[PDB]
Amino acid sequence: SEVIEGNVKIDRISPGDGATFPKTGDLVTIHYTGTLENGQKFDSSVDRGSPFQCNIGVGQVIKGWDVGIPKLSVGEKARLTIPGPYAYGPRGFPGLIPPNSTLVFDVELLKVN
Ligand SMILES: C=CC[C@@H]1/C=C(\C)C[C@H](C)C[C@H](OC)[C@H]2O[C@@](O)(C(=O)C(=O)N3CCCC[C@H]3C(=O)O[C@H](/C(C)=C/[C@@H]3CC[C@@H](O)[C@H](OC)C3)[C@H](C)[C@@H](O)CC1=O)[C@H](C)C[C@@H]2OC
């Protein structure tokens, strides 16, 4: 596991084309599962049967996603461990994430665009 910006950790699980990497502003199609540090699952889009899309690195998602995702190539599966300051910090999210939580994200880069 690699320690990227802000102390976010990447655990590579299954490779991508090792060549198609998301660039700033690129639209990404991802499948994620979010868990707290205890393993307690709080969200998943796989459960929704619909992948998430956002433009990467422009402030649309929490910073751990912004620093994290661009280091993945199309088709890869990896796990992002994100500390509070790079996620929801001291505020959290009502009914999902408590103040100061470290978030674990299992994500799959389906397509870059
Ligand atoms: C108003 C319209 C609702 C709009 C909802 C959608 C488009 C649907 C989309 C599937 C979101 C999920 O809803 C099904 C749901 O995703 C979580 O469950 C989740 O796993 C998560 O953490 N995600 C989602 C995947 C990207 C990383 C992170 C994120 O960065 O998400 C972003 C996030 C909340 C950023 C805040 C931005 C404000 C800053 O202040 C804060 O700064 C700390 C960080 C999302 C993408 C916002 O851009 C847009 C929205 O919120 C949140 C725990 C609760 C959130 O509910 C909404």
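Quick note: numbers on chain A are straight from Swiss-Prot, i.e. 2-114, in order.
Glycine is no exception: its Cβ is also placed from the backbone N, Cα and C atoms.
Residues annotated as domain 'PPIase FKBP-type' in Swiss-Prot, with sequence analysis given as evidence: 26-114.
If you take the C-beta of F43 (mutagenesis position) and look for same-chain residues 6 or more apart in sequence within under 8 angstroms, you find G35, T36, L37, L97, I98. Experimental mutagenesis at this site is recorded by Swiss-Prot as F43 to Y, annotated: Reduces interaction with FAP1 and resistance to hydroxynorvaline, a toxic analog of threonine.
Quoted from Swiss-Prot, the note attached to the mutagenesis of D44 to V states: Abrogates interaction with FAP1. DSSP gives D44 (mutagenesis position) a strand state. For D44 (mutagenesis position), the count of additional Cβ atoms within 10 Å of its Cβ stands at 16 [all protein chains shown].
Listed in Swiss-Prot as a mutagenesis experiment, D48 to V is described as follows: Abrogates interaction with FAP1. For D48 (mutagenesis position), no same-chain residue that is 6 or more apart in sequence has a Cβ closer than 8 Å to its Cβ.
Classification of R49 (mutagenesis position) by DSSP places it in coil, neither helical nor stranded. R49 to I appears in Swiss-Prot as a mutagenesis experiment; the accompanying note says: Abrogates interaction with FAP1.
Experimental mutagenesis is annotated in Swiss-Prot for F106 to Y, with the remark: Reduces interaction with FAP1. DSSP classifies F106 (mutagenesis position) as strand under the three-state reduction. Of all the Cβ atoms in the protein chains shown, 22 others lie within 10 Å of the Cβ of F106 (mutagenesis position).
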Rounded Cα distance in angstrom between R49 (mutagenesis position) and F106 (mutagenesis position) is 16
DSSP assigns the residues of the domain 'PPIase FKBP-type' (26-114) as 12 helix, 36 strand, 41 coil
Rounding to whole Å, the Cα atoms of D44 (mutagenesis position) and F106 (mutagenesis position) are apart by 10
One finds that other Cβ atoms within 10 Å of the Cβ of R49 (mutagenesis position) number exactly 10
